[PDB]
Amino acid sequence: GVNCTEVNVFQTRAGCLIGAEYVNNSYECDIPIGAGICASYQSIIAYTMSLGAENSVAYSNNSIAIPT
Amino acid sequence: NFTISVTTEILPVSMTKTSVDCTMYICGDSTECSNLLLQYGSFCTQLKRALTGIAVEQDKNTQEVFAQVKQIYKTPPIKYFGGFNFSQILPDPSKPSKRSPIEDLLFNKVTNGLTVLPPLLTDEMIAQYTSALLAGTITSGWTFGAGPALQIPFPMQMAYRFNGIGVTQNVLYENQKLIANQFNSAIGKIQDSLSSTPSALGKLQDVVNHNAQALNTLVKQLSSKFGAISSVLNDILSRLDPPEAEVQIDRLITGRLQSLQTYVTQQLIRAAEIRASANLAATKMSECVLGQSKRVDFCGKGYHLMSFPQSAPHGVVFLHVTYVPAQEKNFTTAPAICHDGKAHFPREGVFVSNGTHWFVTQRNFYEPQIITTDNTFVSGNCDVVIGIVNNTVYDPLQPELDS
Amino acid sequence: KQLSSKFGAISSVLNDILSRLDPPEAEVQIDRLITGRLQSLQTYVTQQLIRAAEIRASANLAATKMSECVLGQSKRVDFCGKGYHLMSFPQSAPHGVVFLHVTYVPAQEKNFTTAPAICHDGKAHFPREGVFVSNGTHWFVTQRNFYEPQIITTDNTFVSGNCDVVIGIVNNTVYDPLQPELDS
Ligand SMILES: *[C@@H]1O[C@H](CO)[C@@H](O[C@@H]2O[C@H](CO)[C@@H](O)[C@H](O)[C@H]2NC(C)=O)[C@H](O)[C@H]1NC(C)=O
Ligand SMILES: *[C@@H]1O[C@H](CO)[C@@H](O[C@@H]2O[C@H](CO)[C@@H](O)[C@H](O)[C@H]2NC(C)=O)[C@H](O)[C@H]1NC(C)=O
Ligand SMILES: *[C@@H]1O[C@H](CO)[C@@H](O[C@@H]2O[C@H](CO)[C@@H](O)[C@H](O)[C@H]2NC(C)=O)[C@H](O)[C@H]1NC(C)=O
Ligand SMILES: *[C@@H]1O[C@H](CO)[C@@H](O[C@@H]2O[C@H](CO)[C@@H](O)[C@H](O)[C@H]2NC(C)=O)[C@H](O)[C@H]1NC(C)=O
Ligand SMILES: *[C@@H]1O[C@H](CO)[C@@H](O)[C@H](O)[C@H]1NC(C)=O
Ligand SMILES: *[C@@H]1O[C@H](CO)[C@@H](O)[C@H](O)[C@H]1NC(C)=O
Ligand SMILES: *[C@@H]1O[C@H](CO)[C@@H](O)[C@H](O)[C@H]1NC(C)=O
Ligand SMILES: *[C@@H]1O[C@H](CO)[C@@H](O)[C@H](O)[C@H]1NC(C)=O
Ligand SMILES: *[C@@H]1O[C@H](CO)[C@@H](O)[C@H](O)[C@H]1NC(C)=O
Ligand SMILES: *[C@@H]1O[C@H](CO)[C@@H](O)[C@H](O)[C@H]1NC(C)=O
């Protein structure tokens, strides 16, 4: 919770993060930080959290699925 | 006749995580504070470790209550689920926060050296988890918390829910429009009633107010003399002489450390209570949402059908769906039916007679059927059952074996 | 480790203060030492009670799971194991217990085309325990968690109402064994 304008640097919604670059891609969280930022050693990168795969499932009025 | 109603039950999940600047809160900008405080052993590392453990436990509670699925399901683009109005529940993309109207109403209604940490899961991700859970319990039935998701049409899923509470599914298919209208009216009623009643948000407001008051009283305790000469470091360490100033500042930091220990103990006890409530909410999420729970008064007043969770600030809110029968009707029963010297017993329900004729009916709904030997199983003979009555029983295939 | 803390006194040994200073100052030094050590002991006892309450809650939950998932079968969804429940075993661990839930996960699905009722001879048919499932040409009734299809019979269906009230009904024949039984 410190706005680092007086002391690579990427600004989170938790304060200042020094030494971890920001990557637009997303992966599973390993080390929690706060406000949806999780960093892992791929160097050290910080990414937005991945909640999982978008496993959308179809729907109709007369479609059923039965395991075999 | 039966009435479907929706009830609210609000449970807190996690309060705001807290971190304390220990030697800054005790007394700051003083070397005498350091050389008097580092000789107290470790009355500070214990507090810091306990408070960080509390923060990790709050993070674990937030993870446990909502992240019960490993997929993010997306609702189908069709908005016609079978006449059911899922618009106050299923979120819409037009809103900037991607939140349902009930979540929006609930969020809008709910309103040194001490540092407040932010939570790991922000409210957008909690809303995403609840949207995934609603997609799972609408378009996939209850067979997605156990293995992979399977497509189930919604009227058939609702018929399965009726079959879970001992009522045959056919009463759904002769009353589908009535059930849809009752459910939509109940949803609109609870949407209005969550805003009409002002005291319907007790627990979340109480926990956030308790956190705010417990944080405020510590700063209030920061400026008390504690029986010392004064309450200002720059006044007690400059005007006085160090032979008595050391004793006075020892008394002052002892009082401040006692107040900090009291605050940490209060936070520990409140976090234990919040952990118990979050475990109860996790059990509610695992049972009343991901499946049907047959036990009475755990998933709403009455027989339970399903439920829909909604995201809330510092907690969760549940919207149960309950099956409440009404419109009673007196009848005359009998434990058995006597025919040809042998007794008959009902297979699924109870023998019900209004006047001089007898019928077999299912247990929680009135559907008179003619007594056949496919609604009864014979046992013994007709001399021992107390209260047995004489009546003929229809045989199957009568007009068929001679035609 | 709190024994080696001076607590604002000259030293942290009771024999050292009593054998080096006069009793008028030794009284104050021993008083500060004893109140510091008493506060440390009270803090430790409070921590022990908090941890014991948490362990009591966890042990009651463990006894709940032992009585309700080993001595019998639990129908609660996602209470013992990720999936449908079969049975479970307990194993002993130092200062705890370890369960081995045995679950039932129905993977490898295959979807079909369904309808809630079958219309025949002016009356509607409903499944007794299964679901009406069609693979495109014929119709079958199958179980709700395992695809083992059976031909529609009047002995695993019950009739109610007529063909007009229910929506989504389809037209198909129903096998009655008394018609091939009567002519023989
Ligand atoms: C069961 O109760 C519901 C309402 O509790 C009845 O639905 C109402 O029926 C009356 C006339 O019968 C209509 O004027 C109302 O508009 C209906 N209300 C709704 C919300 O649809 C229903 O008719 C009752 N059914 C039986 C068999 O008694
Ligand atoms: C669900 O019920 C509402 C009740 O009128 C239907 O109408 C919506 O009403 C709200 C508030 O009155 C408006 O903000 C919406 O714009 C209305 N919807 C539309 C499409 O105009 C709503 O249509 C119903 N939803 C469904 C799917 O039937
Ligand atoms: C009890 O209910 C049954 C069925 O609802 C009634 O039986 C039928 O009543 C109607 C009305 O008079 C007759 O037209 C039918 O012929 C009756 N069916 C049979 C099989 O007899 C019965 O009348 C009701 N009892 C009383 C006392 O009203
Ligand atoms: C749907 O399932 C039925 C039953 O399994 C299939 O009918 C059988 O198909 C095999 C393969 O050609 C034939 O040998 C049998 O004689 C059929 N049994 C009958 C007609 O009673 C049917 O082919 C399946 N339909 C599709 C499109 O796969
Ligand atoms: C930090 O301060 C600057 C200047 O006051 C401001 O523009 C910036 O938005 C601040 N950082 C954050 C994260 O708000
Ligand atoms: C389901 O029924 C609705 C109601 O008319 C219709 O609009 C929709 O196309 C149907 N879905 C399919 C897959 O046919
Ligand atoms: C049923 O009978 C009881 C008395 O036997 C009476 O109190 C009750 O009001 C009756 N109910 C109806 C719906 O007539
Ligand atoms: C009718 O019921 C009474 C009492 O159960 C019984 O004594 C009597 O034999 C019955 N009449 C028959 C079976 O014809
Ligand atoms: C459902 O069946 C349709 C055709 O009947 C098929 O196109 C679709 O892929 C199936 N869905 C899944 C998830 O296999
Ligand atoms: C079933 O048969 C009836 C009577 O011939 C007819 O009115 C109805 O449209 C048929 N339904 C289907 C789905 O073929």
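The residue numbers of chain A are those assigned by Swiss-Prot, with the residues present covering 614-620, 641-675, 691-716 sequentially.
Determined by electron microscopy, 4.0 Å, according to the entry header.
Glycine is no exception: its Cβ is also placed from the backbone N, Cα and C atoms.
So that you can see what the record holds, here are the features copied from Swiss-Prot:
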| type | residues | note |
| --- | --- | --- |
| MUTAGEN | A:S673 to A | No effect on O-glycosylation by host GALNT1 |
| VARIANT | A:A653 to V | In strain: 19B/501Y |
| VARIANT | A:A701 to V | In strain: Beta/B.1.351, Iota/B.1.526 |
| VARIANT | A:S704 to L | In strain: Omicron/BA.2.12.1 |
| VARIANT | A:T716 to I | In strain: Alpha/B.1.1.7 |
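Positions of Swiss-Prot features highlighted on the structure.
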residue: A:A653; record: variant position; CB count, 10 Å: 20
residue: A:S673; record: mutagenesis position; CB count, 10 Å: 14
residue: A:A701; record: variant position; CB count, 10 Å: 9
residue: A:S704; record: variant position; CB count, 10 Å: 15
residue: A:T716; record: variant position; CB count, 10 Å: 11
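For A:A701 (variant position), the nearest of the recorded positions A:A653, A:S673, A:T716 in terms of C-alpha separation is A:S673. The subset of recorded positions A:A653, A:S673, A:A701, A:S704, A:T716 lying near chain C, with Cβ atoms under 8 Å apart, consists of A:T716. Using a CB-CB cutoff of under 8 Å against chain B, the recorded positions that qualify from A:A653, A:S673, A:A701, A:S704, A:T716 are A:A701, A:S704.
Comparing Cα positions, A:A653 (variant position) lies closest to A:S673 out of the recorded positions A:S673, A:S704, A:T716. DSSP gives A:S673 (mutagenesis position) a strand state. In the three-state DSSP classification, A:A653 (variant position) falls within coil.
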